[PDB]
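Since the structure comes first, as structure tokens, the remarks are kept for the end.
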Amino acid sequence: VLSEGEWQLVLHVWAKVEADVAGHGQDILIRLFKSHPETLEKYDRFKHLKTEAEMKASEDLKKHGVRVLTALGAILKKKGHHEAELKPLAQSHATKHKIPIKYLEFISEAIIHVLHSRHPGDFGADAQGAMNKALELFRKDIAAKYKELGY
Ligand code: HEM
């Protein structure tokens, strides 16, 4: 569980992401694709992009990153009480996009990577631990929803 204090560490650094949602989204997606090229291959809409220059030039990829971080921001602001936000996400990702649960672990690592790179002053050991726990709770609730939907 996170304490209220730990939720504040999470929402404090998230307010730094919210200063530049689009730029953070691009850095996280590019990090994910570089770390785990199987993830890009699974994105029919984006799999054409072959290089980092092409990825940073894609307005579609940029708008997608904004959707992702907007949805995740709304989830984190619920401080674990995200059942309602998770339902449509689990539904689309299990049954429509067919995203393997492991990919949610990979994007969590990519989020930690970018937060650390851009906000080290707001991402000390306690803030890193709090964000890891918040994303782990998210991933595990999605995993349980995946299984409930038969995926
Ligand atoms: C924090 C984790 C995630 C959040 C909050 C998130 C959120 C979203 C949202 C809000 C959309 C548009 C609405 C919808 O279809 O549900 C979406 C679409 C999609 N997402 Fe995720 N998502 C994440 C994890 C992933 C991962 C790990 C991948 C890697 C393949 C992924 C790829 C998919 C794809 C392929 C679409 C459709 C994009 C398109 O072609 O328009 N997402 N996501």
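The numbers used for chain A are those of Swiss-Prot, and the residues that appear cover 2-152, in sequence.
We read in the header that X-ray crystallography, 2.0 Å was used to get this structure.
The backbone N, Cα and C atoms fix where each Cβ goes, and this holds for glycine too.
Taken straight from Swiss-Prot:
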{"type": "BINDING", "residues": "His65", "note": "nitrite binding site"}
{"type": "BINDING", "residues": "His65", "note": "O2 binding site"}
{"type": "BINDING", "residues": "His94", "note": "heme b binding site"}
{"type": "VARIANT", "residues": "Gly122 to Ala", "note": "In metmyoglobin"}
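The structure, with features from Swiss-Prot marked on it.
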residue	record	DSSP (3 states)
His65	nitrite binding site	helix
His94	heme b binding site	helix
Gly122	variant position	helix
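Rounded to a whole value, the Cα-Cα separation of the residue listed as 'nitrite binding site' and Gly122 (variant position) is 28 Å. The highest number of surrounding Cβ atoms within 10 Å, among the recorded positions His65, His94, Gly122, is found at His94. A Cα-Cα distance of 34 Å separates the residue listed as 'heme b binding site' from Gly122 (variant position).
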